[PDB]
Amino acid sequence: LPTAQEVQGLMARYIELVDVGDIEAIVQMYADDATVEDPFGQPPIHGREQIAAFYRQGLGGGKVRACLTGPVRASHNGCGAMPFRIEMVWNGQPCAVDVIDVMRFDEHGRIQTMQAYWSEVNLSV
């Protein structure tokens, strides 16, 4: 189980990978039986191929940017939460979404569960 400091690192690393848009690197951060709920409230997606397809859909557009908007909050049980902003292009319009990701890591330092909190109230132009 990642220490709190290690959770901070992994979670910041995740945002960095999203920001440069390395899909393969993002998918490698996940455990084989990981789940992704994004946005939280929608049914979880499971399976490495499914998670790759998710990130391909989301980031494969090319110009998606992401950055922490505050420090990573980390627990002593391998979990953490972080606020960030995603910038992307919607219908040729620049737009942004404010998100919080909650993650649990497994004993191998891999993401076991990802929950992304956001909705239309968090979307702007």
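Residue numbering in chain A adheres to Swiss-Prot, whereby the residues present occupy positions 3-127 in order.
Keep in mind that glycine also has a Cβ here, set from the backbone N, Cα and C atoms.
What Swiss-Prot says about the mutagenesis result for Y16 to F is this: Reduces activity 2000-fold. Reduces activity 10000-fold; when associated with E-103; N-103 or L-103. For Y16 (mutagenesis position), other Cβ atoms within 10 Å of its Cβ number 22.
Under the three-state DSSP scheme, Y16 (mutagenesis position) falls in the helix class. Annotation source Swiss-Prot lists active site, proton donor at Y16.
Mutagenesis annotation in Swiss-Prot: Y32 to S, described as Reduces activity 4-fold; the structure shown retains the original residue. Using a 10 Å radius centred on the Cβ of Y32 (mutagenesis position) and all shown protein chains, the other Cβ atoms total 22.
For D40 (active site, proton acceptor), the Cβ neighbour count at a 10 Å cut-off comes to 20, with all displayed protein chains included. DSSP assigns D40 (active site, proton acceptor) to coil in the three-state reduction, outside any helix or strand. Annotated active site, proton acceptor per Swiss-Prot: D40, in sequence order.
Among the mutagenesis entries in Swiss-Prot is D103 to A or L, noted as: Reduces activity 100-fold. Reduces activity 10000-fold; when associated with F-16. If you take the C-beta of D103 (mutagenesis position) and look for same-chain residues 6 or more apart in sequence within under 8 angstroms, you find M13, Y16, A83, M84, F86, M116, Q117, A118, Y119.
For the mutagenesis result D103 to N, the note given in Swiss-Prot is Reduces activity 4-fold. Reduces activity 10000-fold; when associated with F-16.
What Swiss-Prot records for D103 is substrate binding site, and it gives experimental evidence as the kind of evidence.
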Between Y32 (mutagenesis position) and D40 (active site, proton acceptor), the C-alpha gap once rounded to whole angstrom: 15
